[PDB]
Amino acid sequence: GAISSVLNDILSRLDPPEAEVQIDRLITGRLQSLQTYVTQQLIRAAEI
Amino acid sequence: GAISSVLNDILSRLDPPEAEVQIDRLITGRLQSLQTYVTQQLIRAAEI
Amino acid sequence: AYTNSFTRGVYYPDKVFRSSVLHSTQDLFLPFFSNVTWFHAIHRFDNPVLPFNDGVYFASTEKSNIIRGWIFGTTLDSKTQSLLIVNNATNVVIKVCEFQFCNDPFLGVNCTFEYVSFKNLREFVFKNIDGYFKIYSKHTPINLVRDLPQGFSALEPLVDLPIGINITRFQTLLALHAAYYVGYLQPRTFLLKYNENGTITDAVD
Amino acid sequence: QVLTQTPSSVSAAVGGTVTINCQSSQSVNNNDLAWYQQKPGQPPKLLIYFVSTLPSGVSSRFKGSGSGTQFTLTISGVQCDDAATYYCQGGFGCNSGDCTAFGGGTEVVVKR
Amino acid sequence: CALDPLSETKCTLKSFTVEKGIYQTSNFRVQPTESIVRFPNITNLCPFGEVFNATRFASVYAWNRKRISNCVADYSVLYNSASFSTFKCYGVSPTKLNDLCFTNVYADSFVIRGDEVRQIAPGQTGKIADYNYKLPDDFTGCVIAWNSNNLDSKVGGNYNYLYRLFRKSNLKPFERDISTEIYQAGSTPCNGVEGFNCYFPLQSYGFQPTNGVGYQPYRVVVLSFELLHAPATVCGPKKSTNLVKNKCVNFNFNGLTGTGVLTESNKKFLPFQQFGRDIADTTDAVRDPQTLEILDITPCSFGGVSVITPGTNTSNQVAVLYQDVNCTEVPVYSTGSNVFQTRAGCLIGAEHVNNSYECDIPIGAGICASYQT
Amino acid sequence: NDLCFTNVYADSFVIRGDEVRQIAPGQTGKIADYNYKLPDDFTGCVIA
Amino acid sequence: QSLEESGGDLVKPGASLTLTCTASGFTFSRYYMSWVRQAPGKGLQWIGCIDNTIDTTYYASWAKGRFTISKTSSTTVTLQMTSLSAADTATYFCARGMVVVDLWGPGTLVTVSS
Ligand SMILES: *[C@@H]1O[C@H](CO)[C@@H](O)[C@H](O)[C@H]1NC(C)=O
Ligand SMILES: *[C@@H]1O[C@H](CO)[C@@H](O)[C@H](O)[C@H]1NC(C)=O
Ligand SMILES: *[C@@H]1O[C@H](CO)[C@@H](O)[C@H](O)[C@H]1NC(C)=O
Ligand SMILES: *[C@@H]1O[C@H](CO)[C@@H](O)[C@H](O)[C@H]1NC(C)=O
Ligand SMILES: *[C@@H]1O[C@H](CO)[C@@H](O)[C@H](O)[C@H]1NC(C)=O
Ligand SMILES: *[C@@H]1O[C@H](CO)[C@@H](O)[C@H](O)[C@H]1NC(C)=O
Ligand SMILES: *[C@@H]1O[C@H](CO)[C@@H](O)[C@H](O)[C@H]1NC(C)=O
């Protein structure tokens, strides 16, 4: 849901407040992805 | 991302027009933390 | 001549009491085990001007209190407003007035703000953060005349006078009818160890 | 919203001091009263604004007093060239009593 | 759902029949008994009036700044007045500022023109926001702007206040630049006074009374506050009431604005330290401002509530269990004739039996309750 | 050198020295009103 | 810095008329403006005003819906009139400012007769 998937491209073309909000959306998404990764890894590591 | 990490400084000192969104951000964050805690605890309780 | 300041230079970051808590605080402190400039005042011997560099740790050990004041200014030569500190028996004097001083000003034996408040080692840390001039102190007794001994005594804040004037240079005042050490502060995270009484008995950088 | 110019007609001498009273039905908005001198056949020129503040480039003879509901103008003297109708321009907290209003005329005659 | 504990068990279980067992129905937290408010006692009247009512404030680039201390923080008197056209506090709300009270206040005033009021805000881009004054992206304070045509503006050009049209770089928040040094652009060849692509960075503002709203003198005072860790010196016009000890209460000690019970504190505070904290960074002590004493804020007693009943097929009689609460503070249940105390908590409705039987409804801490003659 | 445009129009003509101000946007005169009129939203550079 | 009005002529009652004041040396996007009328034997009264952001809303109470003000371009502002009557005869000056004014144009009279 952010403007772009590339952090540097968000840094450019954007004044710093909108940079904060869009990067916050991107961090929420990537942190959700990483939490899903570590949770699936915890479950798969319990299986292993 | 909330202006404060204590409920009282948010509920006081803010009017609902923006207190709603600040409190919602804090609720989302703390609910994510509690969900992480209970999922980790469920994995650990399966281990135990 | 240089010196090895072992552990001293650790002070309470904030007035929050913590009991039996290892609270790690990132703040402008004195790095542990760092070389320190040694200065002389006896015999002649005079005091030079040293930069501030985001805080200076001033540890002067005196018998008859030769140290008598501090100077903190970007010019400190009446060019612009500069912090002026004079420690006197009657009272403590803090001014901001512009004064012209010589290269070696000796003491006989516009103002914006104002304030009035070798067995001896008076430790001090002067720093400017958020436009706040913070002063700490410690008057622990020492019995080693050669150098500061190994150990740890924390520093308690005294005055938080908000000068509002940037400080980049630093000078010390003496008395003429006695060494003093000058360190520098740089951003380093620490891990303070609080005691049951509320004093920081130990710390690691 | 209508501002009353009491008296409607004022007569004064060259060396005689001039006073006038402009009353507002409602309180003005943050001292927004103005005054303009309307010579015949030509749009009025500014003489005093915000009750007492003097514009740049006008003679040092007009001084204003009063605030709120009642205001007054005082002129030290006349050089026979100030024979014009004065309009007290009453700024209002707008959307109440219209948005702004103009009063009646007050011309000054000099007897010679 | 709240007629009696059996009704609450029926509602939570979403069934008209309740099987034998112990079901958690709610949480019993002892509600506060009263309100206590304490802070420094009527130290002095604040000069906040002189901040706005002063004859003159400085320009935008060289903005003045006043510091508020030893004050009474009478805030809502400014909010109620209608003369303040713009009062959009971003970090806080101006109607609740009297409730809280802060460490220090910066009241810095600078007159910008009209629509440029929206230029000063957390995270804004413009001429003023970039070259004269930038507010931090995380700003907690008020912005008090109002029309100031009657004094600042004058006919023929009000050139007193100025601004930096050209700057080599952006602005760090709350930084004041008064260099006013000539700036060169392009090939930067103007090492002297005047040259091509070389002009004074300060062009005078123009205010005329015959100007529109968007280009009008709009005097701005932006108050700023900092979080409460150091002792607070500015606090609002609130009535102070006698504190209570060992009694649960809503407390407002220097703006803490939390609830709890205030036991006596055996911990010794060093004189400079004001507030206290736990191992997990929660308030566990406070120095009362009027009386310099320490009183541990242990939390108001709370715990789960479990209804211990046999099946409705057996009987409608229930015995509640206030977990982890000493039986003294329970009443703040109708069957108060028999009250039992145990490590699990206040077990109300059941009478202790010296004999021992096989466990039926596990209460906890090694005791089990059953329905028996 | 850091901005991009879809197209650029170069308009060349000859005027005398005091008529330069006429080519400046938001100006009046014989040249500006009868010879070469420029938009008030003009985005570009005038060279002489 | 000058203003000049145009559009004053004899027009029968009930017919629309267009007035226009033009700014010379400055654009009608920074300096406030107002529209005023002065009858030959009656006091001065204001009708409309608009500058910067949309400000056309402020109209005289007696003016009602038959009075509108709009700026066709940056330097010219036009005035539209409807339902002309014999009581609408006055001199039309293009004022410069809401509460405080600096200088106006000479003023074009608009007489209404049949
Ligand atoms: C700085 O202190 C270190 C301590 O190990 C020492 O080795 C070094 O020589 C000192 N710097 C000098 C003397 O310039
Ligand atoms: C705290 O200080 C007191 C008073 O000096 C002393 O008796 C005690 O030993 C100290 N330490 C602790 C852990 O209480
Ligand atoms: C009033 O304020 C002072 C401030 O030092 C406080 O110590 C004192 O207890 C208060 N006294 C009364 C009578 O309220
Ligand atoms: C300024 O003074 C007036 C005097 O009438 C007063 O009403 C007003 O509250 C004062 N303003 C402030 C900000 O204190
Ligand atoms: C329901 O309660 C009755 C009471 O007589 C009891 O005997 C019976 O066992 C209970 N039913 C079940 C299914 O446990
Ligand atoms: C209150 O009850 C608790 C258990 O809930 C117990 O530990 C404590 O000793 C009791 N207090 C007294 C004064 O008996
Ligand atoms: C149970 O035994 C205890 C311990 O001897 C005694 O205090 C109590 O009276 C007895 N009876 C009951 C009904 O608790």
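By Swiss-Prot numbering, chain E shows 291-622, 636-676, in order.
Keep in mind that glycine also has a Cβ here, set from the backbone N, Cα and C atoms.
Annotation source Swiss-Prot lists domain 'BetaCoV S1-CTD' at E:334-527, citing experimental evidence.
Taking the Cβ of E:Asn343 (mutagenesis position) as reference, no residue of its chain lies under 8 Å away while being at least six apart in sequence. According to Swiss-Prot, the mutagenesis experiment E:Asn343 to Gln carries this note: Reduced viral infectivity.
For the naturally occurring variant E:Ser371 to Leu, Swiss-Prot gives the following note: In strain: Omicron/BA.1. For E:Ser371 (variant position), the Cβ neighbour count at a 10 Å cut-off comes to 11, with all displayed protein chains included.
Counting only same-chain residues at least 6 apart in sequence, those with a Cβ under 8 Å from the Cβ of E:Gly446 (variant position) are E:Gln498. Following the DSSP three-state reduction, the secondary structure of E:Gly446 (variant position) is coil. Among the natural variants in Swiss-Prot, E:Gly446 to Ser has the note: In strain: Omicron/BA.1, Omicron/BA.2.75, Omicron/XBB.1.5, Omicron/EG.5.1. The residue drawn here is the original one.
Counting only same-chain residues six or more apart in sequence, the Cβ atoms lying under 8 angstroms from the Cβ of E:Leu452 (variant position) belong to E:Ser349, E:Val350, E:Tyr351, E:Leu492, E:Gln493, E:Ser494, E:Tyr495. Under its natural variant entries, Swiss-Prot includes E:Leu452 to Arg with the note: In strain: Delta/B.1.617.2, Epsilon/B.1.427/B.1.429, Kappa/B.1.617.1, Lambda/C.37, 19B/501Y, Omicron/BA.4, Omicron/BA.5, Omicron/BQ.1.1; Contributes to cellular immunity evasion and increases infectivity.
Under natural variants, Swiss-Prot gives E:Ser477 to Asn with this note: In strain: 20A.EU2, Iota/B.1.526, Omicron/BA.1, Omicron/BA.2, Omicron/BA.2.12.1, Omicron/BA.2.75, Omicron/BA.4, Omicron/BA.5, Omicron/BQ.1.1, Omicron/XBB.1.5, Omicron/EG.5.1. Around E:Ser477 (variant position), the C-beta neighbours below 8 angstroms that are at least 6 residues distant in the chain are E:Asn487. In three-state terms derived from DSSP, E:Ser477 (variant position) belongs to neither a helical nor a strand segment and is classed as coil.
Here the Cβ of E:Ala653 (variant position) has 22 other Cβ atoms within 10 Å, regardless of which shown protein chain they belong to. In this structure, E:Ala653 (variant position) belongs to neither helix nor strand by DSSP; it is coil. In Swiss-Prot, the entry for natural variant E:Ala653 to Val states: In strain: 19B/501Y. The structure shown retains the original residue.
In the three-state DSSP classification, E:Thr676 (mutagenesis position) falls within coil. For the mutagenesis of E:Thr676 to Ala, Swiss-Prot gives this note: Partial loss of O-glycosylation by host GALNT1. The structure shown keeps the original residue.
The Cβ of E:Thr676 (mutagenesis position) lies under 8 Å from no Cβ of any same-chain residue at least six residues away in sequence. In this structure, the C-alpha atom of E:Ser371 (variant position) lies 62 angstrom from that of E:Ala653 (variant position).
Filtering of the recorded positions E:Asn343, E:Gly446, E:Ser477 by Cβ separation from chain D (threshold: under 8 Å) yields E:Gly446, ordered along the sequence. Listed recorded positions: E:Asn343, E:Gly446, E:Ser477, E:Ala653, E:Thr676. Those with a CB atom under 6 Å from ligand 4: E:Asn343.
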